[PDB]
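Trainee: This is the structure I have questions about; it appears just below.
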Amino acid sequence: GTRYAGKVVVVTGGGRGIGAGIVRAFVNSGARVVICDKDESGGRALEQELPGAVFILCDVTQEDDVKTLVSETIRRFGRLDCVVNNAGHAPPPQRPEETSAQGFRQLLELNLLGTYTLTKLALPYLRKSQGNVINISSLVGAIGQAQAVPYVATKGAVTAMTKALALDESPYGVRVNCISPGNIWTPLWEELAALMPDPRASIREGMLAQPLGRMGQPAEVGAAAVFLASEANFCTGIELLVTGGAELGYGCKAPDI
Ligand SMILES: NC(=O)c1ccc[n+]([C@@H]2O[C@H](COP(=O)([O-])OP(=O)(O)OC[C@H]3O[C@@H](n4cnc5c(N)ncnc54)[C@H](O)[C@@H]3O)[C@@H](O)[C@H]2O)c1
């Protein structure tokens, strides 16, 4: 591919799931991709598989890891055009009274402050390249979700932070956008479903939450990311929904008393 040829892209959480879909899409578009992930399994295999992708073991919650991620990307490839902040975690369902401030703080560290830290360290280089930031948020930041108060709050923060940073970096020509996936079939989805009483039913429910009648694929999030990096040159501060229409219309969510 040539749509994003000569460009260098960092994808956090890139070893599996949505992240690996985004890595593949960018490689297919002609870019060099640095896969950042805290687990070795998936990311190392992806580096062997894809000419054009390399793996760096990095925990975005560790500032030293992130500093090294950026410095190694520049040392090895000479530029930085796009950061995709995909690293994140969705805990299992929790009733509000079962959450804790400390668990909430830890989830903020992963889902919000890791995105903040890498973006900050990358922006001097993105300014030089007129590059861009893509944050992976979630539809539930916009419309809520039951049994996930901390998770929703973190994604509401990521989406808002995208718009604020877009304002700040617009004079420097650096675009900042987010993607808000709905239900995407991934290893996180399959694991969360396995903890449920009937996993088959939970997956069936997840497919029917979308008018399209299926869950989405990592490749579809990847295509949205490549669009935002390579062809969305008048888009900044937008929230690109990749949800199969989940937010549309009335549904089962629960005569006037
Ligand atoms: N799957 C969905 O339906 C869905 C929906 C909306 C938003 N999202 C978001 O998409 C992103 C990816 O989710 P997924 O479903 O592919 O998850 P996943 O668990 O299948 O993959 C996430 C990847 O990130 C890595 N990771 C986790 N913590 C990390 C850290 N501290 N540093 C670096 N890498 C780390 C994991 O090792 C893993 O490879 C997350 O931000 C998630 O909140 C997912």
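All residue numbers given for chain A refer to Swiss-Prot; the residues shown span 4-257, 266-268 in order.
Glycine is no exception: its Cβ is also placed from the backbone N, Cα and C atoms.
According to Swiss-Prot, the record shows the following:
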- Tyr154: active site, proton acceptor (ACT_SITE)
- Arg19, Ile21, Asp40, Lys41, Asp62, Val63, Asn89, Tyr154, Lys158, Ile187, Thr189, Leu191: NAD(+) binding site (BINDING)
- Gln148 to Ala: The catalytic efficiency (kcat/Km) is 30-fold increase for 17beta-estradiol and 11-fold for androst-5-en-3beta,17beta-diol (MUTAGEN)
- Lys158 to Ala: Lacks of activity of testosterone 17-beta-dehydrogenase (NADP+) and estradiol 17-beta-dehydrogenase [NAD(P)+] activities (MUTAGEN)
- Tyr253 to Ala: Lacks of activity of testosterone 17-beta-dehydrogenase (NADP+) and estradiol 17-beta-dehydrogenase [NAD(P)+] activities (MUTAGEN)
- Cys255 to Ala: Does not affect kcat for androst-5-en-3beta,17beta-diol and 17beta-estradiol (MUTAGEN)
Trainee: Just to verify a number: CA distance, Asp40 (NAD(+) binding site) to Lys158 (mutagenesis position), in angstrom, no decimals.
Mentor: 20
Trainee: Quick check for the class: what is the C-alpha distance, in angstrom and rounded, between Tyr253 (mutagenesis position) and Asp62 (NAD(+) binding site)?
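Mentor: That separation, Cα to Cα, works out to 40 Å.
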Trainee: Just the recorded positions from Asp40, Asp62, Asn89, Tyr154, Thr189 whose C-beta lies under 6 Å from any atom of ligand 1, please, or none if there are none.
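Mentor: List returned for ligand 1: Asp40, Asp62, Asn89, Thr189.
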Trainee: Reported as an integer number of Å, what is the Cα distance between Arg19 (NAD(+) binding site) and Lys158 (mutagenesis position)?
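Mentor: Checking the Cα atoms of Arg19 (NAD(+) binding site) and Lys158 (mutagenesis position) gives a distance of 20 Å.
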Trainee: Need one number: the Cα separation in whole Å between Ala257 and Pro266 across the 8 missing residues.
Mentor: 13
Trainee: By a simple count of other Cβ atoms within 10 Å, which of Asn89, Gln148, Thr189, the recorded positions in the record, is least packed?
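Mentor: Among the recorded positions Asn89, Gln148, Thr189, the lowest count of other Cβ atoms within 10 Å belongs to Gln148.
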Trainee: For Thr189 (NAD(+) binding site) and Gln148 (mutagenesis position), what Cα-Cα distance in Å is obtained after rounding to a whole number?
Mentor: 19
Trainee: I'd like to know which of these recorded positions, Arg19, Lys158, is least surrounded, judged by other CB atoms within 10 A.
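Mentor: Output over recorded positions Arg19, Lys158: least Cβ neighbours within 10 Å is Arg19.
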Trainee: Between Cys255 (mutagenesis position) and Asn89 (NAD(+) binding site), find the distance joining the two CA atoms and give it rounded to the nearest Å.
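Mentor: On Cα coordinates alone, these residues lie 30 Å apart.
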Trainee: As a test of the contact definition, list every same-chain residue at least 6 positions from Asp62 (NAD(+) binding site) whose Cβ is closer than 8 Å to its Cβ.
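Mentor: When sequence neighbours closer than 6 are ignored, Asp62 (NAD(+) binding site) has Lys41, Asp68 within Cβ distance under 8 Å.
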Trainee: What's the CA to CA span in angstrom from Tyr154 (active site, proton acceptor) over to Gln148 (mutagenesis position)?
Mentor: 9
Trainee: Counting only other Cβ atoms and using a 10 Å cut-off, which of the recorded positions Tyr154, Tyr253 scores lowest?
Mentor: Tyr253
Trainee: Across all the protein chains here, work out how many other Cβ atoms are within 10 Å of the Cβ of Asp40 (NAD(+) binding site).
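Mentor: Summing over all protein chains shown, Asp40 (NAD(+) binding site) has 27 other Cβ atoms within 10 Å.
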Trainee: How many other Cβ atoms are found within 10 Å of the Cβ atom of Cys255 (mutagenesis position), counting all protein chains shown?
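Mentor: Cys255 (mutagenesis position): 7 neighbouring Cβ atoms within 10 Å.
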